[PDB]
Amino acid sequence: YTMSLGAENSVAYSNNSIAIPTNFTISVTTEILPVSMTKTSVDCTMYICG
Amino acid sequence: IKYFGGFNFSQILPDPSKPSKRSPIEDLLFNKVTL
Ligand SMILES: *[C@@H]1O[C@H](CO)[C@@H](O[C@@H]2O[C@H](CO)[C@@H](O)[C@H](O)[C@H]2NC(C)=O)[C@H](O)[C@H]1NC(C)=O
Ligand SMILES: *[C@@H]1O[C@H](CO)[C@@H](O[C@@H]2O[C@H](CO)[C@@H](O)[C@H](O)[C@H]2NC(C)=O)[C@H](O)[C@H]1NC(C)=O
Ligand SMILES: *[C@@H]1O[C@H](CO)[C@@H](O)[C@H](O)[C@H]1NC(C)=O
């Protein structure tokens, strides 16, 4: 299938029409961010030379 | 209908007249960039 961006929605914009929420919803969203990588250190004379 | 209180947006809104569904500004940008 060809990719579909999303549901095509049309908002009833007018010159005197306003929409106001009568309620709400407390949404808790998780966000993951890496901070540090594995700390490594090498030594040629033992890696490069046996 | 597009009567945004007198604000004209045809420059940036998509223009269906052209075969590509792109705004005049977007089309100017596309033609100004040579790949
Ligand atoms: C706002 O939405 C909440 C739910 O998101 C409504 O609370 C629900 O109310 C119904 C009764 O109509 C209960 O059966 C549900 O158990 C309620 N849910 C929760 C999580 O408590 C709330 O009524 C809405 N606000 C208004 C003013 O109706
Ligand atoms: C919005 O602006 C565009 C141009 O940026 C207007 O289109 C021009 O309209 C005049 C008539 O007044 C023509 O002479 C030009 O040839 C048109 N140019 C283009 C590129 O179409 C458009 O009429 C304006 N619309 C509103 C509602 O203000
Ligand atoms: C709301 O919409 C039109 C958009 O052209 C606006 O001009 C007018 O004030 C309103 N509608 C009418 C016909 O009264």
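Following Swiss-Prot, chain A shows residues 695-744, kept in their order.
Method on record in the header is electron microscopy, 3.5 Å.
Backbone N, Cα and C define each Cβ position, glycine as well.
For the natural variant A:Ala701 to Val, the note given by Swiss-Prot reads: In strain: Beta/B.1.351, Iota/B.1.526. Its Cβ taken as reference, A:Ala701 (variant position) is surrounded by 5 other Cβ atoms within 10 Å in the chains shown.
Note: A:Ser704 (variant position) has no non-local neighbours, i.e. no same-chain residues 6+ apart with C-beta under 8 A of its own C-beta. A:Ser704 to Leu appears in Swiss-Prot as a known natural variant, with the remark: In strain: Omicron/BA.2.12.1.
Among the natural variants in Swiss-Prot is A:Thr716 to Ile, noted as: In strain: Alpha/B.1.1.7. Reduced to three states, the DSSP call for A:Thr716 (variant position) is coil. If you draw a 10 Å sphere around the CB of A:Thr716 (variant position), it holds 4 other CB atoms from the protein chains shown.
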Rounded to the nearest Å - Cα separation of A:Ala701 (variant position) and A:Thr716 (variant position): 24
